[PDB]
Amino acid sequence: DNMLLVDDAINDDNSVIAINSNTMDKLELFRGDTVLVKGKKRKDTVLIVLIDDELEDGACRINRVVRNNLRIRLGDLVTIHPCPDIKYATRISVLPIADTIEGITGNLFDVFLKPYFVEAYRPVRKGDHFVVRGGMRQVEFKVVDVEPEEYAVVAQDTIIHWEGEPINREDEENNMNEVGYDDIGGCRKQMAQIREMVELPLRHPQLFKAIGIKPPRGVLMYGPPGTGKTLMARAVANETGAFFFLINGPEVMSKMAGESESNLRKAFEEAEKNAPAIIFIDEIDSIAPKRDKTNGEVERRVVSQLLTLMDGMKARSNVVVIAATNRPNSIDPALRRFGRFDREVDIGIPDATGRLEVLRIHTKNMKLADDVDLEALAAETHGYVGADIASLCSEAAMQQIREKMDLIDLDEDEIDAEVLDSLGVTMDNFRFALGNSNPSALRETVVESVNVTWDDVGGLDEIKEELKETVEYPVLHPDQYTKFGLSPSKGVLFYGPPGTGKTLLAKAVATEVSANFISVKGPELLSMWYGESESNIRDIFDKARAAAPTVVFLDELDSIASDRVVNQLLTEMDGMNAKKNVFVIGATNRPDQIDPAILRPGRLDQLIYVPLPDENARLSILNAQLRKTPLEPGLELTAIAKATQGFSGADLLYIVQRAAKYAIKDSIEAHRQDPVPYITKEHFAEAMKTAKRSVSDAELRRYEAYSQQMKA
Amino acid sequence: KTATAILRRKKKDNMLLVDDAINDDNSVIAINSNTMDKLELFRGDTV
Ligand SMILES: Nc1ncnc2c1ncn2[C@@H]1O[C@H](COP(=O)(O)OP(=O)(O)OP(=O)(O)O)[C@@H](O)[C@H]1O
Ligand SMILES: Nc1ncnc2c1ncn2[C@@H]1O[C@H](COP(=O)(O)OP(=O)(O)O)[C@@H](O)[C@H]1O
């Protein structure tokens, strides 16, 4: 309860805090004694306390400048401590800021020396920012150095130094050394995992000694490029507050032989000296790539030196190693063994909420126009990693500049600020920028979340119940199976007509158990067979393990039944431990090319037939499609449902699409010559007249015969 | 339409047309008094 609520202060004094007597009573503080106020992200200050009975109990009085220095907002909670070790400063060095001295020249140091420090005894601390009035300006300076440590008080006898040059303000902000949790969004799970893996060894090492265990050291986070891995590592390191020493893979690999070993040895030794510390790496694959493809001696010696350093790490030392790599399996396998990088973390493409949070964070400084619907942008952006969102914001701003530049002339070296006042990004600019982006993460197998529920499935109730019993129960009821000893099945294979709603069932099942869906289309398997694709099925299953629980989906599994990929899939699937929350769902419209070994126990043994939707199912699917496009009042879909015997969900969707296209064409013609913002009966009549069936009756007979034979 | 906005240059009065001079003077250039009046130019001042 000692935490006190931050309250806005009208007075601008930078070293005075006015509080009610009850505030002192709670902490038993004494009048005339400075106090230490600590906020967030290792920010603290020392202030002289005053008694102000007007302020209500628990309400403080700190000027906005001090709150800005502490990096806190109004109404926040700050910890208050006494200052029994109050000390005065002997030598303090401070330098000015150039942008703060614009409009007035001369040396204001002597001007401010006496008036602002005439026995004031204002407490000072490293990095403090204080504003003093000179001439017609209010100039703010920073506390470059103070001695003796740690904070001290500004006494008259203190010697003030001002020999130096100005330093910009925004330069400190852009240093990137100060980025808290507030600068990251959409990675709650990964952020929590990293915090629990790093903080505990460093912040509270005594726990492991109490329980008698060697704390883990090797942490390895991997994900698609431009996903924020470096930003997350930097943020967690700054939050911890331990000494941080980064190593860039490209930098280390860029120096002649021997120099790299020297750099690594020096970095490791220095980190050991300053425990607690955290060692971070970038593109660890570059320095220690797969050996089968790079047989050079240089990479071998570098990776061996790294392994020796990792092994030589002492038992008791607050040091944690982190690494980043785009491909989890590209790095040399030797680093994945016990006593090395073992705590693996997977970062996937953020979902709608994650994209919304990232977009909110990035667009916190731009002059957004009046109409901004970031929710819609998040909904449209599917498969966008954070870097692409930043690029989108930059491109939209550039488009706004293009729109507004014609007013100004670029030949003149000066641009009127009144024009700048009008700068603002409109929704159309964001639409255009979204049109001119180039997402690339989605093009490869990446774990992403899905939010499809059973409602979106038009029927197949029996299949729903059977799949629930097969999969969902052991996920949340393992104790029952352990008691009865029955092992849980994993391999479920859907067979039936194409476009009958299989991927949707897989997504629904994945969403049921709150697991990360993974999609691997047949062309990807074919490319892996040809070897062109960088990824390998080993990588797919490793990511699935690291992101457990997960649902892997194999679309068009018959396309590879190629024998090498079949054998590799069999080996990986069988080697998987059943108790793990990993499930494989296969899809195929030709349940004949599949090799018999695929149907063995402990593999894709469960077979599920997918029938064509019934009239009720077709009606439900039609209702599902028509959610955002308005319809003619009184429209009846029963005729459409009854007239679509033998149709598939995809065929009905195509019918809806062509009807909507006809409606839009009619609207365009009417506008040329929005009186019709919806569809009417005539469009559906046209569509049904243009109807067909993607599956012939002979195929239905074949599937029915196969299903009956399987049943028998 | 607007993607080429930067390329075009806004028009302004100070830009003037080029023609071969009747006289042979090099450091001396002559303009109509109307141009000086629009630009408030006078005699005795270099350009
Ligand atoms: N929450 C976030 N998640 C992802 N990217 C973010 C986030 N917030 C900001 N960014 C942007 O993402 C980039 C930071 O991630 P970065 O590109 O360094 O990741 P990376 O590709 O994993 O890094 P590395 O170079 O170490 O391999 C910057 O553009 C930053 O602006
Ligand atoms: N129960 C269902 N049966 C058939 N189609 C459905 C069902 N539920 C939804 N759909 C629709 O059918 C489409 C199926 O697309 P797709 O996944 O390409 O075919 P399939 O699922 O047969 O592989 C989806 O766009 C979806 O809107």
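Following Swiss-Prot, chain A residues are numbered 33-593, 607-718, 748-786, in order.
How was it done? The header gives electron microscopy, 3.7 Å.
Cβ atoms here come from the backbone N, Cα and C positions, even for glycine.
Listed features, source Swiss-Prot:
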BINDING   A:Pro257, A:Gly258, A:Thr259, A:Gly260, A:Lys261, A:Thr262, A:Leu263, A:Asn358, A:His394  ATP 1 binding site
BINDING   A:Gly531, A:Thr532, A:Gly533, A:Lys534, A:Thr535, A:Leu536  ATP 2 binding site
MUTAGEN   A:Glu315 to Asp  Severe loss of catalytic activity without affecting cooperativity between the 2 ATP-binding regions. Slight reduction in growth rate
MUTAGEN   A:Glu315 to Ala  Moderate reduction in growth rate
MUTAGEN   A:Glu315 to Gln  Severe loss of catalytic activity and cooperativity between the 2 ATP-binding regions. Lethal. Restores cell growth; when associated with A-358; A-369; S-471; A-471 or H-475
MUTAGEN   A:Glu315 to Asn  Severe reduction in growth rate
MUTAGEN   A:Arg369 to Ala  No effect on growth rate. Restores cell growth; when associated with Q-315
Nearest-integer angstrom distance between the alpha carbons (Cα) of A:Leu263 (ATP 1 binding site) and A:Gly531 (ATP 2 binding site): 42
Spatially closest candidate among A:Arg369, A:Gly531, A:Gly533, A:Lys534, A:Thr535, the listed recorded positions, to A:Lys261 (ATP 1 binding site) (Cα to Cα): A:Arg369
Cα-Cα distance linking A:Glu315 (mutagenesis position) and A:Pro257 (ATP 1 binding site), given in Å to the nearest integer: 10
Rounded Cα-Cα span from A:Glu315 (mutagenesis position) to A:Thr259 (ATP 1 binding site), Å: 13
Near-site residues: ATP 2, ref A:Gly531, A:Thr532, A:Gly533, A:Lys534, A:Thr535, A:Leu536, CB cutoff 8 A to centroid: A:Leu537, A:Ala632, A:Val655, A:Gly694, A:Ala695
Of A:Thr532, A:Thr535 (the binding-site residues), the residue whose Cβ has the fewest other Cβ atoms within 10 Å: A:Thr535
Among A:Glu315, A:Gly531, A:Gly533, A:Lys534, A:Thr535, which are recorded as recorded positions, the nearest neighbour of A:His394 (ATP 1 binding site) by Cα: A:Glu315
Listed binding-site residues with Cβ under 6 Å from ligand 1, out of A:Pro257, A:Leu263, A:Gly533: A:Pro257, A:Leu263
Sequence-ordered recorded positions from A:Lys261, A:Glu315, A:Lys534 with Cβ under 6 Å of an atom of ligand 2: A:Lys534
Integer Å distance between the CA atoms belonging to A:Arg369 (mutagenesis position) and A:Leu536 (ATP 2 binding site): 38
Cβ packing number for A:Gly533 (ATP 2 binding site), 10 Å threshold: 24
Among A:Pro257, A:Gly531 [binding-site residues], residue with fewest other Cβ within 10 Å: A:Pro257
Which of A:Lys261, A:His394, A:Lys534, the listed binding-site residues, has fewest other Cβ atoms within 10 Å: A:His394
DSSP three-state assignment for A:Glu315 (mutagenesis position): coil
Integer Cα-Cα distance in angstrom, A:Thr535 (ATP 2 binding site) to A:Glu315 (mutagenesis position): 35
Whole-number Å value for how far A:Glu315 (mutagenesis position) lies from A:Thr532 (ATP 2 binding site) (Cα to Cα): 43
Local backbone state of A:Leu263 (ATP 1 binding site), from DSSP in three classes: helix
